[PDB]
Amino acid sequence: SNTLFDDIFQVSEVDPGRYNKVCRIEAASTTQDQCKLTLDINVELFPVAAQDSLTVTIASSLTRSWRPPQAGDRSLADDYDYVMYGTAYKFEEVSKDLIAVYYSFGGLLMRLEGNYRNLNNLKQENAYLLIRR
Amino acid sequence: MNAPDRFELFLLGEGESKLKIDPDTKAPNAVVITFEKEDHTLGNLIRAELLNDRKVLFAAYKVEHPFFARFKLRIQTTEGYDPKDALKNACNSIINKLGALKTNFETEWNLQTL
Amino acid sequence: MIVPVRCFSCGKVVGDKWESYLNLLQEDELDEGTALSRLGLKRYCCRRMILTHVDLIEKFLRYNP
Amino acid sequence: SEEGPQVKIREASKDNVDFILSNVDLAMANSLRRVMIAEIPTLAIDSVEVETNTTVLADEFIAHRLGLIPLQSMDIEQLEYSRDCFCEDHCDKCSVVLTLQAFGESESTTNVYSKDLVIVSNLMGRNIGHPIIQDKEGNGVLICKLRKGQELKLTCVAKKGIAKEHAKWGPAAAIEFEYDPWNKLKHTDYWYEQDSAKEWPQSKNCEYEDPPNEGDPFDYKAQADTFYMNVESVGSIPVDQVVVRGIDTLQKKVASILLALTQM
Amino acid sequence: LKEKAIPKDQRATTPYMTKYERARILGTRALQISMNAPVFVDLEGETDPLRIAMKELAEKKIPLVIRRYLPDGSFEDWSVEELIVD
Amino acid sequence: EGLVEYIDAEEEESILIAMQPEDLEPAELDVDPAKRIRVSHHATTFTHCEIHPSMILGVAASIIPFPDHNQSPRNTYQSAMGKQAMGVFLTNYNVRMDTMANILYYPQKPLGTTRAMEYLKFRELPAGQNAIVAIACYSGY
Amino acid sequence: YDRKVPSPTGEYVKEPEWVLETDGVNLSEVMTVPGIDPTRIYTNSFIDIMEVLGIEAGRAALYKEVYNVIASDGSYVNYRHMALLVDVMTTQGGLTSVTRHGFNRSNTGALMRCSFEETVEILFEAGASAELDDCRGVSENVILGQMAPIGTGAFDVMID
Amino acid sequence: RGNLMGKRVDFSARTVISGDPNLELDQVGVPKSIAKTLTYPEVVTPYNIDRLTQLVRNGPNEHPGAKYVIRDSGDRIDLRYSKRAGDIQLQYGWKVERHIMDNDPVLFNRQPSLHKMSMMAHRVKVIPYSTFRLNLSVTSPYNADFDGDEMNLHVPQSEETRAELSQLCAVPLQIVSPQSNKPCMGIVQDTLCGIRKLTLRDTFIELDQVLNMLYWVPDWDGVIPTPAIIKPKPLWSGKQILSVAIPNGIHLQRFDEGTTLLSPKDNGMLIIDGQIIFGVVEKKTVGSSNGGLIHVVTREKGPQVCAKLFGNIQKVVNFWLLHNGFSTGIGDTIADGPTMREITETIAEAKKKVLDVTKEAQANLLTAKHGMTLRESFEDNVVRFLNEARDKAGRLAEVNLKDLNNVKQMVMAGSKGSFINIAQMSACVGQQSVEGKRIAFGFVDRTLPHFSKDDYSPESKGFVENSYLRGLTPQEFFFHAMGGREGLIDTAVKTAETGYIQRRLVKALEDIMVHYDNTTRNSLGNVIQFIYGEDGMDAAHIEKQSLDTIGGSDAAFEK
Amino acid sequence: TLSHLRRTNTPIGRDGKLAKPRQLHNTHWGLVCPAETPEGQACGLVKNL
Amino acid sequence: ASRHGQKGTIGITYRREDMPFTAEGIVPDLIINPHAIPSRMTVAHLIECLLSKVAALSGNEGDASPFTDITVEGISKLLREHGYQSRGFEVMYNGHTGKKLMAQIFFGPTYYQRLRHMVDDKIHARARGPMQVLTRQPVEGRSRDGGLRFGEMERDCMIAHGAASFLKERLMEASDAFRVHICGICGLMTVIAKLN
Amino acid sequence: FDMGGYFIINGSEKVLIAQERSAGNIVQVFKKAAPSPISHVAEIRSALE
Amino acid sequence: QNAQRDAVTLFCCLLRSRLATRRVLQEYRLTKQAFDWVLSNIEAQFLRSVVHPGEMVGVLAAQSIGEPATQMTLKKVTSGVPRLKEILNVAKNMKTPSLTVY
RNA sequence: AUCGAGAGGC
Ligand SMILES: [Mg+2]
Ligand SMILES: [Zn+2]
Ligand SMILES: [Zn+2]
Ligand SMILES: [Zn+2]
């Protein structure tokens, strides 16, 4: 019920597309020039400038009907700035020991590639994304 | 020729209780109230006020046919919270806000000239 | 065939204004825009009730019996 | 003042009031204007007994005209619904009887204004059933026109009702209503050709709110809690009483809900 | 002709109940039930004769038999019991 | 006085009609982009000029506002429906005892008028009302 | 025409070819000309095809032409229906038209035939030839007000 | 043909139709008058005697009532004029001609009945007003419209008859038609435009609207889906909320042009177990399309599930739309200055090309290409040039349309509207034509008496460079009218010719029934086919699947 | 009433596929209304001046 | 209808409360679907809407005559001079909730017509009413309380469905059913039968 | 506003509809079909005025 | 049985193409129970897809052809409704007789 | 009942 992936990426290419409150942002890992990702981000809520550096995290928890935070008693698993919930629909075997995963957060897509997350991101409906400023 | 008498929009008839209450199925601590001879004027306000009570899990209303003056309000609360109490608290909060509105308006109107 | 009581759209009474309108056109020699403005008819929903009106009753009166 | 909603009147007149509603949720304001339109009761002709009609209009035409005539209803609360009262058809505690009889005497055309209505029934001392007259010349609404030789003799019976049953019982007309002149809420998406700013006219209510900073991001958690309204009354009930009676009618509806809950 | 039957083993018509014969059978039973005829199922709170016939079908307590005719005049009798419904 | 003439189909075979008297003005650019594109006539040997082109229409079609902005079948459809609109068909309706009559309570003259309406007496015996129309999706009814 | 054909590698590739389009039909003669392919030549006069290449070729070209009149309007009807139509036009000796002079002349009862056109003449011809109507056709029973041998009345129902 | 093959019948009704977004698919809105007018003979049994006594006592003048009672003797008992209409003693075996009530099976029809899908069984919903009401998504099989169309209703009179309606002629059964092997019903204009707007990636919904939509779906599990966005504000996506209408267990995969699995423009469609993954929902997904969502849910889940699906999609989308709003206006027909200028410069270049080819034809410098005359060559070239100009200006316009342009939105959803409509309304209406050619020389060597003789100019023979926005000049008006007349005549004539053709087809193949041995025969038993469709399958539940064996290199095939 | 008083019938046919008589002809300019005519059957045969 | 072939019936009646409204408080008398606009290309309807708006605001006439130099752009210049959006759009608020419509709405005066066709004059229904004399079939017409025709074009569809018994009922139990006596030798109804 | 132009027969108002015909005493030339034995025709419809 | 094999030939082609061993084990990853489930579902759906006896497929064909012909709307050949009328009524004198020579 | 005309929806 804990983290399944952790890394820090530098913003490379943010494009609005034909949308007005959503951008498609492609970024790559920092200090590591082999793992990269693309993701749909609501810029109205959480803006994204160019060449930023945003901490990216994936969790598996923290079925049951959703309920809003009743009070501050609810201990969030998120000291971050932007959190979403989605489902993995494809695990792309790019090359020999080079894997990629495809997520959908209600239509906001994500593509992640590398091979230092293999043992974690299973074919689970359960998936949480977190971004720290 | 086929139109219903217009008073049927607000005028109950033949043992039509104003409120009918049914427990929801496959829904713990949830209930559906069929308001009779009422419209969006009441339902929208009751729901929007129920949305402020932090111990309400679910609250929504719907008018299944504009032909008829009636609507359905479904409420789900926390365990140990009879939703009728949530309905009552919401309604009473409504009435208190409305009384305060009336008093403040009368204040400003008597203060106003012309 | 005669001045409607109130505007269909909003409901502001206009039936009390016809005879004023005509006189505001003839007495004061105003144009229909300023004449409608002078009568507190600001919404065009009201304005078209009077501006597009045809007092056909004045013809119907001409039939004698 | 009293903790909760806040009112601040911008302008006030015999016929209309332009004010501001602060610290209110939207649904309340909306149900308030809905009630102000439909749920507040007044008095207007709901039956017509016609005796003679030599006019160029049919009877039902005239009856529909009469129903629309604004009648005084300041003390309407002291009058009961005919459906509620116990008389056979109508009484003095449930209904008001007007009478209208006019004849085409003069060679010139003879008008029939609302002032020509005569109140037959006993008022029992309440401001009720007086045809409203705001005309400068004192005449009412032009009901019909008569040639020399025509007459009209009828009896109107005015009862109590709300605009839901029929729009004749509408105490107000054209309630102006706006919130967020700057669309800071992002509640509507402006259609435009070149520049939404220069292509849409600024609201008059833009003065009463400060414009946003183009660099400031979207205030997502802010909600709508300030409203600009202008209530206009035909005259059957003064504006202040239109809004207050609508407030009390809304409260009375919620009260009926409470009582039915208790009976359950 | 005189006794133009078909032996029950050498039958090549569909073992499945066609929607047409199903609707005809349900209609016939709902007709029998519209009038006071006995019912061969524990009606678990059912009143409409159509639903009663449909449940008599699901439990295959309908003692009817289809007679499928072939263009030569030969025919095959099929009990509702052996007929498959899908 | 010889200022106007009667031309039938056969005789107009031998004539060259102008469209607008402006077609007779001489010519010797900076134009309004919003107006329609009218080609230069390139003809000079005129004998007649149309009185006004709008006169090519019938009684019914002259009721249609802006029929130059419509698919012509719509103009035909309307010209067939305008004969089905209610209104004051005569001022003496209360005297005539007709098998069927339909009269509009409060007829309105349209806010958009064809110049040909004046000679059709439409503003004096209208058949519709200036309804406040909203083009919108609202409950799907 | 940009027709497609298998590459020697196997995958289909577009190989265009010059084709000739005429303004008239004499199939029996044009067929026997050198330098053409006497196996792929085609006519829209499917009746000349029935004349030259036999009846089944006629069925095939008939279906092809109906298919083309449908697909010109972007529409699509499943194969079976056009197939049934074509077969009915072809199941007899040759090309039978859907007209009073085509299908309506068969031995298909007498009340069914009179129900289309030329009613009293069909009835007179039957009363003369002493025709015996089978009463197994649809329209026969429709006229007789009986349950016709249709999907529901395509059989009997009896007791166990 | 008028008293035996077709005749007037009892237990019939007919009136105007309108649409109800809050009616079920198989439901039909029956006015209360008609329900009080039509009867069904119900036999008295222990199961109904209480309800039937209550109906008789309720009386014929108010619904649910009854009109006649039939004793064992066989004497009719009129409940309007009878002493004993109050103290009725129903004995088993009697017949109460009860009123038409809710969930009764009725046959519903719209002429011309070109279809089995034109006469369909419906479930009765008695409604107050005077119009027949039906679900929008049942218009296409009837080809109905709410512009004054009228529809007919027939009422069965025996239990087997009701059975034949409910089990064969029911609406959900006829969703997939054997004609065209696809669904004949789909999501239509309002719901279509709304389901597009809703499922945009830019479309997020707040909590209150989400809960109202959730409750709006009738067969809802009652479990709030986890929101898409959580941290700054708990938000859902139009996709996420709409997915609650789709039953779990549904997979739908479709790829459009440039449909990466990242789908940067939300193309295609990927729906996994009653929840959609990516793709803007539009006509291709939810129309009456082959291999669409309706095809799937009808095949996998079944007819009734798909009918409820119609209902739920409509209710959610109609709610969202009603609180979202949509309009058209003329601002959606204006292209900006530079676009209009490029359009008119394109019209000018086309006029110059026509002038050049005309002068070339005048100098007798044409090449006589085989099979056609000089004049035929000339006309083909000029018609081609003008059509190219109209299409190029129309594309010039559609390029300049923004995404907020509601005409473009209705086109994108597929609700209504086509490219040519845009082109003609804002760019250029085009060349008018009669009998396949340009405007002919009705007068001697001219089209109008405002033209010099022998003028083959573009506009002189019916070219309209002005748009419906700009306005047609009087000659343009007259030529356009001349063409529209041909159009109306072609419609009015094709209608009658098609009616004849259809009647003859039907009367020819009427007796063709698949017998129990699969041999397709006729009344005489003469075989028409040995296997129906040559494969003996029903035309429904047949789908366009690919044959991976054909095509591809033998290398990839082997691999 | 006006449109009825300016109506013309063309009796050359009631039922038939006649395209030439029905179509709007160049000579009708200024004399017959281009658009005002019945729909469906007898379209273009019945004209208004 | 309007004056541009835009015909249609009333589907629902809404009181002013449930109606959408502008900040000025103005309410539609009529609401028509945007989907009837683009398929017919009746631009004149919308130009009429715009012109009527500017005329009602100006108290002048609308020169909707054809073949004029009146442009949409000049109309819009006028309308904006009167303080409204030049293309005729208006921010409108939902009537049920009161939250702004995300779409601004085309909204204004437009001439509409009440056509001679009305439902209570079309409505008909019949169950075992009067019969004709010769055929013994239901009489023709609503004004005689007759039955609708079950034409062969519909019998075709009933056959394609396969509903045999419904078809026989429509053909016998709902019209001109009759019973005759025939001789087992001469197959003609020439039998004289005293049933009593 | 009445415009006249109608008759009053037995109470009911009647209108005479303009009847369209081709003019007589004018010479028209008409080609004949391909299977026609004759090629062209000149026709004039002689009518006594 | 020959007619049976003939009727099912093409669908069996599709079957073998799709249930090819290397495909079943590499493109899909079917297990044993999952494979037998595919088999049962295929056979069931097949048997359900067989046309039902009693079907009046003739009227169905006629209607399925006539309806979309009612929407048959308006570069050298007679097409649409005139062509269809030429086809059904056997038209010896067709308006656009052509010959396509390869 | 016959005949005629006009209109509605495709
Ligand atoms: Mg229609
Ligand atoms: Zn107004
Ligand atoms: Zn009383
Ligand atoms: Zn005998």
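Per the header of the entry, the method used was X-ray crystallography, 3.3 Å.
Positions of Cβ are set from backbone N, Cα and C atoms, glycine also.
The secondary structure of B:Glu108 (mutagenesis position), as reduced to three states from DSSP, is helical. Record note (Swiss-Prot) on the mutagenesis of B:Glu108 to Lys: Transcript termination readthrough. Lethal.
Under the heading of mutagenesis, Swiss-Prot lists B:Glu108 to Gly or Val and annotates it as follows: Transcript termination readthrough.
The Cβ of B:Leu111 (mutagenesis position) has no same-chain neighbour under 8 Å that is 6 or more residues away in sequence. A mutagenesis experiment is reported in Swiss-Prot for this position, B:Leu111 to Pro, and the note states: Transcript termination readthrough.
Annotation of the mutagenesis experiment B:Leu114 to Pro in Swiss-Prot: Transcript termination readthrough. Every protein chain considered, the tally of other Cβ atoms within 10 Å of the Cβ of B:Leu114 (mutagenesis position) stands at 6.
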> What Cα-Cα separation, expressed in whole Å, is found between B:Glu108 (mutagenesis position) and B:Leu114 (mutagenesis position)?
Replying inline: 12
> What is the Cβ neighbour count of B:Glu108 (mutagenesis position) at a 10 Å cut-off, with all protein chains included?
Replying inline: 19
>> Tell me the coarse DSSP state (helix, strand, coil) of B:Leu114 (mutagenesis position).
In response: coil
